[PDB]
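Each remark here refers to the structure printed beneath this line.
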Amino acid sequence: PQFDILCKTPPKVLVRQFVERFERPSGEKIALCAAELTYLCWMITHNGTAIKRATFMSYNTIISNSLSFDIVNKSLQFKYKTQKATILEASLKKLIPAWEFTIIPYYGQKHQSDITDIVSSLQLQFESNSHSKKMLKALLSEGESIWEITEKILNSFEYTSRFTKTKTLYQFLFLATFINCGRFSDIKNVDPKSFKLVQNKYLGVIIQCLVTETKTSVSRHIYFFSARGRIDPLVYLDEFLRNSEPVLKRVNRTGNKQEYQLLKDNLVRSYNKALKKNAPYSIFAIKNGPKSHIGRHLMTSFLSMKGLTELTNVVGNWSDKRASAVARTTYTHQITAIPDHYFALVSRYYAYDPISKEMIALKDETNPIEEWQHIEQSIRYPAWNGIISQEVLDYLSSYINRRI
Amino acid sequence: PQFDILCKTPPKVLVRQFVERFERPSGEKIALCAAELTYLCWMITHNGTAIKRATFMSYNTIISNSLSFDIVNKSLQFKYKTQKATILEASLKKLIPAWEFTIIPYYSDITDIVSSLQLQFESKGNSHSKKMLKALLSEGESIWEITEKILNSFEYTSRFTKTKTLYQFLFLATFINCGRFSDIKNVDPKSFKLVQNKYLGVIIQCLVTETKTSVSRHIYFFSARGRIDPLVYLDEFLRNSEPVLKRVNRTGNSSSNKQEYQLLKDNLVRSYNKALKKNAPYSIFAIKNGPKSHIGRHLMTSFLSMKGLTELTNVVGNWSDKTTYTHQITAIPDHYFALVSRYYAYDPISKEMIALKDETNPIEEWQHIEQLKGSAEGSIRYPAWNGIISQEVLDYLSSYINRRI
Amino acid sequence: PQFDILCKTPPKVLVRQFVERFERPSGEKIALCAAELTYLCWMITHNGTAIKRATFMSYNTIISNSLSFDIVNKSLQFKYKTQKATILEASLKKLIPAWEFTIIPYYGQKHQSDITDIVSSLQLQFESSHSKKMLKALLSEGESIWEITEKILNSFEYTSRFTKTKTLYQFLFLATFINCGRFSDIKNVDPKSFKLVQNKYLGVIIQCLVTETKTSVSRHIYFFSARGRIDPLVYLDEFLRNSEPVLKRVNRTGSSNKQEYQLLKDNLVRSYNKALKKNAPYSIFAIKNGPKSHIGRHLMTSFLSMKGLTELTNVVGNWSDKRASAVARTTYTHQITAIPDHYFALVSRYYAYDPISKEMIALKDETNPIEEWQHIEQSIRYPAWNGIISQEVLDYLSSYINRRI
Amino acid sequence: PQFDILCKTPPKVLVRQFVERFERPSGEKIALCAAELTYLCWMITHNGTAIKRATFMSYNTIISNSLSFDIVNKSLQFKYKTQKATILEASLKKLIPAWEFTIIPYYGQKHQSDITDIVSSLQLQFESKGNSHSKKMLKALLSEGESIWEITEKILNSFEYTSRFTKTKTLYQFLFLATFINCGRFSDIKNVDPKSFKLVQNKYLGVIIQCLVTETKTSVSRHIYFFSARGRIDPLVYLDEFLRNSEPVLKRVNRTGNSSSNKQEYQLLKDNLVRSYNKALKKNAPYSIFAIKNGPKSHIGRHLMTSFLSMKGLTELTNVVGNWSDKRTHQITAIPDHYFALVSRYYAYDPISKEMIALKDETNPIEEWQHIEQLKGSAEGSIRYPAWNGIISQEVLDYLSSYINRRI
DNA sequence: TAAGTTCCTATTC
DNA sequence: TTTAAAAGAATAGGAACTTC
DNA sequence: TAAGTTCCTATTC
DNA sequence: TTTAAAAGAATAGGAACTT
DNA sequence: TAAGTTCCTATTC
DNA sequence: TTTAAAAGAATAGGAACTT
DNA sequence: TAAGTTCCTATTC
DNA sequence: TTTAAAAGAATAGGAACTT
């Protein structure tokens, strides 16, 4: 992974190699500066500000395809997302003053085709985003409940798994996203060292952790709790920890700490291929449709259909808009916390009262606060000890036994 | 109809037939290239995206009144709505190399202005139209009185009961929802549902997806105190009409038709407009190019402006008012129905709905009806809608109608 | 009044005279086409659309000051509010091609004064927003709006030379305050529209209509019976008797729409300002460029907000609606919002508002509105207004002035 | 202070003193033209509109660090924030004909973004923030165990034994609590008009004390409150200690308007209190955030309340509580009643229903309000708040007086 | 019969 | 106080047929 | 004394 | 999913005094 | 095996 | 009727390898 | 007279 | 912090006249 390489390559060491491809003019030394060219352009236009991993690989792909240098007239050009082609020109010039560079725009979204091309497609389609939303739209409206649709998705990994480790991963990730209404990254980037028990006036306690590197860059919390029924999150967490081990936090920019991350970066690939083939519904058959994002859409729906749509924004970590721009930027130092009655509804021990607005306890023999009171009065999860709070490894352990 | 035939011929046959026309440079084959050309220019400017029926027809006509050519020199021109001409022209020349294509944009001399201004100093179709609309509303009569007169101008002027039925139902339905003809026509029959409203107990709801702006909305029917009762009109309609196969209206030739039936017939609007023109007891209806079936939109819209309730307008009429995955449509607020049902009155001061002293309250009757169970009768009086509209609804309407003397 | 003249001058007759000032190049014939240059420019950029009176005179004043023509090298310069200087150039050219015109922008004449000018002022002010503050403090000083009005109203009684003016000024003021309107909102009223309307509090009321407004959205004007030391009906009575109808002035270069009379004269506002200015019963009227006639509006505005009834303001003041979509307002709205009945109840002083339970509590008094109404229910006192003002009303007003001491 | 003196000299004098400097040019007389120049450049670009104290000072400094001239070639230049340079330069040449004025834009054409100056910096970094270090600490101070109400008690107590006099102890405590309770700035409390105190009723506490502030950073007026609170931290108590130990302050003039419309006679606090307060805070507050150079000091109250609301999922009250612009005889937007129910600590915000729930705790506040409104004729208020007698409505001083004495 | 249809052209959202 | 120009997608009207 | 002030310069809204 | 550049107006820090 | 990985490229937030 | 175009960042896919 | 008018110009919606 | 610039339309003012 070259982006990693770059991060290691020294700046001056870079500005050098770049100038070393023009004194020895060739179609082999220039046609490879792709990555360097990218890194350069960024720092130039952003005044030496770091660049994130994904943002780079995207801009990199673009150059590769728009790269064109003049054989012997000494000209050069490519596509790059900038509104300052001018200055970038003047800057690139003062590097290899013997050439003339040109920055071409990126309209990637829309490209005109050849009539014979357009026609060929049309004829094909004749004899043979939107679609995706419709499919999911219909699924929800067909006998099965979110809770049932999840069960089929969850169980469908049971016997299709080659190893026992993957079965444990996939199965975890899914249930993970659904519960926290999160993305893949929201689950992967979790900092294990942050697991800790928090209280709740319904389930007694719960497991909490933190994610910092998110898409909106607004950190959030991730939870794991006790569910009454044929599915118990704590159980899948348990099975997860035992067959899995810590992961060295990857570097994500040309720049603070955090050495570990709850999951692997490529896990998402095998998870997509899994759902793809082992598809328990037609929606996963659609190309470019939702795969891992499914866990989020699912919990999204579940909450809206209960009227509790407002509760969605919080759980999904939607960027706030009510508070003024500056107030969010320099005065907000604590993130919004998920309300206590949220988990009561997802733990299945309670139900929501759309009218009087209350959490009605569902008649059951297993009381969450009591199974809590007994286990209240270690090294079952090796590899995670010394990293994950003992306080928690202790809680988890005794729960797996006390409750059949 | 042209568009329908066009939706049938395969893309490759469309091109062939087009190139075919210029191999034997003859006026006869070229003059008929308008539909083909229209289809072609779109697919070029939209990289293969489907074309809608209405849009196609509109564009075709613009070409037909503008198609000009010269067989000697081999040049051809015409008008078309677009910015990207060069791309288009070029693209066309490719297909047919020996010809030169010129696209003319379908889109203020000081003297032409001075003349018109002068010709005016000595002596609109819209101005005269608004004038009349203002009057029809300003004068004595209220909206509800105006509705009763229009709705009755059909009672003894129609040829068959079936047409009497549709004309009455379609008008009441456009006024009640502030909807267009298409808003009611494109309704999916299988979508009828019983939804509860805290003022009337229950309300009948149906959905429409294929709408002018492509933004879905609901269509309703409910009880109303007085001589004009929507449910009654719904009743007469259902017994005298049948479902209609959904007409396809996109060249998408997609495997995703989904909607099987539609509520009314596309051609109904033409006969309805004529009846209205020859019988409505208002002068507005005799002004060339003036609102006809679109009258119910003008009526309801105005009603709300007067009642100082313009906050319900965009949502009732479905206009744009400045979590996309699996989108859900904005619902119309319950009070709206309390008002239009005529059972309640809107109180300015408190901004609340006040029931009327009038004896029998609607929430009550709803209960008396929800009670008695097992009324398979619904199925007997609405045979042609059996299996399409939920049994729950036909049984309800059936019960409401029979329980009212 | 030249604008009036223009309106009468024929278009071609104008395009002519304009070209007749360049064949005879002079500093006398060109320096006077100020008005023609204006009329031309407009129709040019607006594609021959009429122009309003006030809009014209504003643009006119601008040219006057920005006029500059080249002595002998052919060309003209002036300021004119347009975003199409280009086309207006090409048009103006094809009139007197022998010249080169130039359109200069207009920046609210915010011309950086000369330092010596700025300094001079500063030094002056040294040895020697504000308006809003004053009015802000007045409301917060013992006296009530009703008291502040009384002092303003009475302050005209003796300061007035004749008796007709005392009647006018005194009417206008109370007028605006009651209808929360501007001057034009009261002036343009069409007398022929007076009519009695009902109210579940005062029994009946007098209503009329204004069409030519600032926002162009017509509105209603009212006059009713007030309990206490001030009774609007009384000032109306006194108004009609000493005043007479006015020929509606023409306000644009149009058409054939009509209205022959307007409730008041155009220059009345002048003598009304000078009156408040000198006879100023408060310091706020002493402020230059401050509110004069607009005071009646600001006053009623405050009165209403202080009663929590701020929402009720928008309606009474005829504020442009924004909730309903642009097109919905433009082509479907044919009836204006009506002032709520419980409004006048509060301004008649017979009732009071109940901020809590939200009700109109009747104030214990011997004189009942509806009863003084019931008796007068079971002519030519206002001559000159008969045949123009509905007899129905002249009859109502008359008998009220008497039955009531 | 320069500004004050400038508000005293007549316009004709300044301009005179100024031009004088260039007629018989001396190095000493020119270098002192900064204040005069500032004033002049503003009055030119604003056609005589008044200049504010802070703005004047800020602009003066930019000129002082940039004034350059050639007495020989009679040329002078400097920096100044404006678009209209030509107009300004020209105007200046008029006043002094034999000189050439050149205005240099105080800007951000951004760092002279030299690719190499950047490569150097990026490199110097690859081998080896104030804004960043500051946020970091703020996040921690809130994330950890302690709650806002516990953090408030500790900061508020860091003044109890280190204050030299009781008067300062009193101000520091009051000022902090007031900035947190209203999510306001120092100026928001300082500029309060003492004569505007009023008793307003709130449906949760019965009554609330309200005062007004007009001269604010964005020039949009707002209210400032004080009320009862269940627990060890009670605003009214702190209000009580302040009033008894301080006195009114003559309104300082802060505009060159030299207007006859001063209106406001007194102000609540002293402009210079912020400096002594900031120091006290820097040496004693029990948190590391307080030791970071250029970090929030008196502005800490704003950060605390703001955050509290975000956490409580009540960001709909933020802009109105802190007085930020929210894209919509003027009247100011009032703060919703529930806000005070929450902060008073007598009620709790219920998420599910979104309603305020009183706490089982015995004595309800609405009740006591009644027991107090009862007994009449307590001229006592006038006795314990002498220095505020005649300035603050008798109604209020009698109320506070009764509240404080009726609490054991 | 002429109200209703059908299939485009002209107009207005 | 109000503000636009142009591709898209309906609704209204013209002729010549159809027919409970 | 060493916290408090006063009157600008540097920084951050 | 988010998006700015620059005139205006505060708050925080530095020295040298005061009380 | 044929389910998992790598490491970019293509699409969708 | 309806109306922003781009920059900044994750989530699917493609194709050759690995176990 | 000095409160009203005329008829544009200057300001404020 | 806060943030649009202009076109389109009435409401005050200025100065010479009129009763």
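In chain C, numbers come from Swiss-Prot; the residues present are 2-129, 138-263, 266-389, 397-423, in order.
Heads up, the Cβ atoms here are built off N, Cα and C, so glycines get one too.
According to Swiss-Prot, the protein carries these features:
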type	residues	note
ACT_SITE	C:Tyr343	active site, O-(3'-phospho-DNA)-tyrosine intermediate
MUTAGEN	C:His305 to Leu or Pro	Inactive and weakened DNA binding
MUTAGEN	C:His305 to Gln	Reduced activity
MUTAGEN	C:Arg308 to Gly	Inactive and weakened DNA binding
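Of all the Cβ atoms in the protein chains shown, 20 others lie within 10 Å of the Cβ of C:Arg308 (mutagenesis position).
If you look at the deposited chain, C:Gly263 and C:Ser266 flank 2 residues with no coordinates, and their C-alpha atoms are 5 Å apart. Annotation: residues between C:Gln389 and C:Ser397 (7 in total) lack coordinates; Cα distance 15 Å. The chain break between C:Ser129 and C:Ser138 spans 8 missing residues, with the CA atoms of the two ends lying 19 Å apart. C:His305 (mutagenesis position) falls within neither a helix nor a strand when secondary structure is assigned with DSSP, and so counts as coil. C:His305 (mutagenesis position) is surrounded by 15 other CB atoms, counting those within 10 A of its CB over all protein chains shown. Filtering the recorded positions C:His305, C:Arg308, C:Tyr343 for a Cβ under 8 angstroms from any Cβ of chain B leaves C:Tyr343, in order along the sequence. Across the fold, the C-alpha of C:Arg308 (mutagenesis position) and the C-alpha of C:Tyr343 (active site, O-(3'-phospho-DNA)-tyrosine intermediate) stand 30 Å from each other.
For C:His305 (mutagenesis position) paired with C:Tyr343 (active site, O-(3'-phospho-DNA)-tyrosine intermediate), the C-alpha to C-alpha distance reads 32 Å.
Sequence-distant neighbours of C:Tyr343 (active site, O-(3'-phospho-DNA)-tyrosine intermediate) (same chain, 6+ residues apart, CB-CB distance under 8 A): none.
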